[PDB]
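Here is the structure we will look at.
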Amino acid sequence: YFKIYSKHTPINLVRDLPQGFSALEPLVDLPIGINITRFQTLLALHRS
Amino acid sequence: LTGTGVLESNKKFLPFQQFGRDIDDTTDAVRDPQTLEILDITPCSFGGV
Ligand SMILES: *[C@@H]1O[C@H](CO)[C@@H](O)[C@H](O)[C@H]1NC(C)=O
């Protein structure tokens, strides 16, 4: 089971992580049943 | 989940949350399927005679 927990926070700090506490609500539980050892972040390019 | 008790509540459950637990860890509220409402479970009256 792949458990994904999520939390969305409005912040106004410029560079680093704000210091505080926010509990992450569970977002989804996926019955994927696969071996995971590596992960990748997906970004979006901007073209002009 | 089986049990005995009397089934309205004012507890603001979060959407993921289904049931509720007291200090004793006994279930105090549950979310019913089909209708999604939150029912407070209070143990039936008992005591010494
Ligand atoms: C059946 O249950 C689902 C969730 O458990 C609920 O969304 C749906 O409204 C229910 N349908 C009826 C007819 O009770």
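Using the numbering of Swiss-Prot, the residues shown for chain A are 200-247, in order.
Structure determined by electron microscopy, 2.6 Å.
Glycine too: its Cβ is placed from the backbone N, Cα and C atoms.
Quoted from Swiss-Prot, the note on the mutagenesis of A:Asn234 to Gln is: Increased resistance to neutralizing antibodies. The DSSP secondary structure for A:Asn234 (mutagenesis position) is coil.
A natural variant is reported in Swiss-Prot for this position, A:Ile210 to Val, and the note states: In strain: Omicron/BA.2.75. Within 10 Å of the C-beta of A:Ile210 (variant position) we count 9 further C-beta atoms, all protein chains included.
On its own chain, A:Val213 (variant position) has no residue at least 6 apart in sequence with a Cβ closer than 8 Å to its own Cβ. In the three-state DSSP scheme, A:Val213 (variant position) is classed as coil. For the naturally occurring variant A:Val213 to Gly, Swiss-Prot gives the following note: In strain: Omicron/BA.2, Omicron/BA.2.12.1, Omicron/BA.2.75, Omicron/BA.4, Omicron/BA.5, Omicron/BQ.1.1.
Where Swiss-Prot documents A:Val213 to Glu as a natural variant, the accompanying text is: In strain: Omicron/XBB.1.5, Omicron/EG.5.1.
All protein chains shown were included, and the count of other CB atoms within 10 Å of the CB of A:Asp215 (variant position) stands at 6. Where Swiss-Prot documents A:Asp215 to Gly as a natural variant, the accompanying text is: In strain: Beta/B.1.351.
Under natural variants, Swiss-Prot gives A:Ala222 to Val with this note: In strain: 20A.EU1. There are 6 other CB atoms within 10 A of the CB of A:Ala222 (variant position), with all protein chains counted.
A:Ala222 (variant position) is 19 Å away from A:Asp215 (variant position) when you measure Cα to Cα. Other C-beta atoms found within 10 angstroms of the C-beta of A:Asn234 (mutagenesis position) number 5, with every protein chain shown included.
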